[PDB]
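In what follows, a structure is listed as structure tokens, so that the remarks can point back to it.
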Amino acid sequence: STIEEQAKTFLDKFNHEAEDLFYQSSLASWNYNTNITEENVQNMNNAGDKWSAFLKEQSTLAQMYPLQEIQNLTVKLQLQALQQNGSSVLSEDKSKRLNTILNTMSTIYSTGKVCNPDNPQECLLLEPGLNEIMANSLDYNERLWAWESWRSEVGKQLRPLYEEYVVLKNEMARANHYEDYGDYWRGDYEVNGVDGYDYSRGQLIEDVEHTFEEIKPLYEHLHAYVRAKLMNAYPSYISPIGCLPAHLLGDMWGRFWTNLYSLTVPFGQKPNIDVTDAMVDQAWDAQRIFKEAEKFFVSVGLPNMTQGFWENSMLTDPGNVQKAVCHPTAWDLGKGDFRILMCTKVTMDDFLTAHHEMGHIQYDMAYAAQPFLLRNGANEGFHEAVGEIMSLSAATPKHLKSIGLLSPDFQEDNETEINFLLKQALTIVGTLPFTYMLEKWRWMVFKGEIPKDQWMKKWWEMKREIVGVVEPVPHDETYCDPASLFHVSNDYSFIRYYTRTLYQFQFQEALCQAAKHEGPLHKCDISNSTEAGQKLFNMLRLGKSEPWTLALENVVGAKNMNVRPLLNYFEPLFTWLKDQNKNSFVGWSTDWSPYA
Amino acid sequence: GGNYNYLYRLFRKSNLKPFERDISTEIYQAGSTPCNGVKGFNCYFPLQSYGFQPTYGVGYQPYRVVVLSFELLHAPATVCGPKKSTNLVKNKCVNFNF
Ligand SMILES: *[C@@H]1O[C@H](CO)[C@@H](O)[C@H](O)[C@H]1NC(C)=O
């Protein structure tokens, strides 16, 4: 008879058990994180296995509804969220093979072990050591050797595994009403409900590169300045016509260029803004750090955290043999239980980390009234964006002086502002082209357009053309270079790490207009601004119940995905670089290589 | 470890009358498929047990609630509040409410 009325009853029956079972699983995971021991291992085992073996029946029964007639949008979305069969669309043997291949690639990638040929008794791991040697040093031979070692003894076995992983995943997508794995990655980023806010999978596909050309000159100016600094430092190791090699960046895969700020610092005479002395001298412990960090949150307008979070959650000093994980995480156990997991120290870095964690807690509690299936952000790029906005607005010297963390007689000038802008850019814009090229290559390889053999050459040529990174040493076809990365053997969509920064400044820009603040965007602050909190919370409380296209309307007034505020942020840096690369050409030619 | 000794009705065919109590454990039939007292294609249990724990947040922890309803039926009144009395005095013209 009825199919939409009983859908409500089925959803309620599922949610009532799902909430408490997820609470139990989260409690067990938190207990083992606090109690790293054998006894707490079976706790997570018997929580997670029960959760999966119970959600499997909920997924099974959530197909008896012909989801083409339910009038309610929320009910339809909730039922579709469970109508997916996950990876249970292939055969049992195919699924077992896929699980085994993912397990073996995950185990292999986490077993870095390369010795020096002269001393084969000292291998090195991806832990500090091998990475530390090539990340913090002024050398060209040993750093290149380490770069080759991590990409040769580990980069050869990942290719056969990835070759079967790609084809099996694409076959699963084809059996899953998807042309490829890329559209499955974008299945979440597709809303087809209310008119005017419809988003298709190809919209992001053809919009990522549409807005990419605008950020090209900003990256090119920084690239030219870094290359000129490399001439100033490395004698005749980089061609001015071309570009700098890969391993000389400072990172194994060239994601970040922050470690190269030491060799590219314009004005090192003025010290960077550090309040470690201020907090240490005035006796600021971890609890005082949290208390002073939440003052900004309550001044913006976010509600104060309830009692119980300060008690159940661990804060600082794991201390004795009872160890604890130091990974900053935000726990939403359910039933009104929120907790933090931190190893807080007396540091500005820990200050910003605590601000990020508080932002995560606030956004997690924002959608508390949502159902179990809708207690999440509108998309994947809002939690981290909200977390980093507070860190951006807390590192401003004006806020530090406001909270009495800086000397009131400060004489901040354009020199230190330019230096801080350059340092922030070296971390922010230094990864956006790399993220774009990696995501584009993954999309193309999962689309099947490029054959199995034509993998390395296309990747290298498009990295040279877009990012401008040349190969310090020649590479052969059997190398699987992109596979030697964290979010390639763990099945992680990496486009999410691209839009959120573009959202961040937009939000900041909007917050700037919701700040009544006149001046530079980096000095724009929302301290004591209640409107900035109310406008944000009006969308934060919505959660995933509303489309993210509709969600991105109460803060920024433009639905279009255009990179307005990123260039506005680095305007002093852009105008200083224009006066810097006057006699040095901006750009690169894909014709010069260190080996040829 | 989790207390599940308190249950609440989640589904019933008809709403409760003013001052009405339902304790029947009859299996609910959400859909049009009748069930012979067992869960099935469209049958679910009306009663759900809370999972009250000391670690639960505000608004989820158990609360003891007592409702006092006062009735004044035509029968003679039985329950009335206390009446306080003062001290007596003598040999002075006063007014009294013995
Ligand atoms: C942590 O686990 C150990 C067993 O490995 C147990 O003896 C101890 O009581 C536990 N501590 C807490 C706080 O649960």
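Here chain B follows Swiss-Prot for its numbers: 446-543, in order, are the residues you see.
Cβ coordinates come from backbone N, Cα and C, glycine included.
One entry in Swiss-Prot concerns the natural variant B:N460 to K. Its note says: In strain: Omicron/BA.2.75, Omicron/BQ.1.1, Omicron/XBB.1.5, Omicron/EG.5.1. According to Swiss-Prot, the natural variant B:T478 to K carries the following note: In strain: Delta/B.1.617.2, Omicron/BA.1, Omicron/BA.2, Omicron/BA.2.12.1, Omicron/BA.2.75, Omicron/BA.4, Omicron/BA.5, Omicron/BQ.1.1, Omicron/XBB.1.5, Omicron/EG.5.1. Experimental mutagenesis at this site is recorded by Swiss-Prot as B:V483 to A, annotated: Increased resistance to neutralizing antibodies. Swiss-Prot gives this note for the natural variant B:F490 to S: In strain: Lambda/C.37, Omicron/BQ.1.1, Omicron/XBB.1.5, Omicron/EG.5.1. Looking at Swiss-Prot, you'll find the mutagenesis B:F490 to L noted as follows: Increased resistance to neutralizing antibodies and human covalescent sera neutralization. Swiss-Prot documents B:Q493 to Y as a published mutagenesis change and attaches the note Reduced host ACE2-binding affinity in vitro. Quoted from Swiss-Prot, the note on natural variant B:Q493 to R is: In strain: Omicron/BA.1, Omicron/BA.2, Omicron/BA.2.12.1. The annotation that Swiss-Prot gives for the mutagenesis experiment B:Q493 to N reads: Reduced host ACE2-binding affinity in vitro. Here Swiss-Prot notes a natural variant, B:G496 to S, with the remark: In strain: Omicron/BA.1. Listed in Swiss-Prot as a natural variant, B:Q498 to R is described as follows: In strain: Omicron/BA.1, Omicron/BA.2, Omicron/BA.2.12.1, Omicron/BA.2.75, Omicron/BA.4, Omicron/BA.5, Omicron/BQ.1.1, Omicron/XBB.1.5, Omicron/EG.5.1. According to Swiss-Prot, the mutagenesis experiment B:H519 to P carries this note: Increased resistance to human covalescent sera neutralization.
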Measuring C-alpha to C-alpha, could you say which of the recorded positions B:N460, B:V483, B:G496, B:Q498, B:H519 are within 10 Å of B:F490 (variant position)?
B:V483
Just jot down the residues in the same chain as B:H519 (mutagenesis position), at least 6 apart in sequence, with C-beta under 8 A of its C-beta; none if empty.
none
Distance check, please: Cα of B:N460 (variant position) against Cα of B:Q493 (mutagenesis position), rounded to an integer number of angstrom.
17
Candidates from B:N460, B:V483, B:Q493, B:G496, B:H519 close to chain A, where recorded positions are judged by Cβ under 8 Å:
B:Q493, B:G496
Neighbour count, 10 Å Cβ-Cβ cut-off, for B:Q498 (variant position): what number do you get?
19
Near B:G496 (variant position), how many other Cβ atoms are within 10 Å of its Cβ?
18
According to DSSP, which of helix, strand or coil covers B:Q493 (mutagenesis position)?
strand
Counting Cβ atoms within 10 Å of each candidate's own Cβ, which of the recorded positions B:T478, B:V483, B:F490 comes out highest?
B:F490
B:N460, B:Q493: which of these recorded positions has the sparsest Cβ neighbourhood within 10 Å?
B:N460
Could you tell me the C-alpha distance between B:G496 (variant position) and B:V483 (mutagenesis position) in angstrom, no decimals?
24
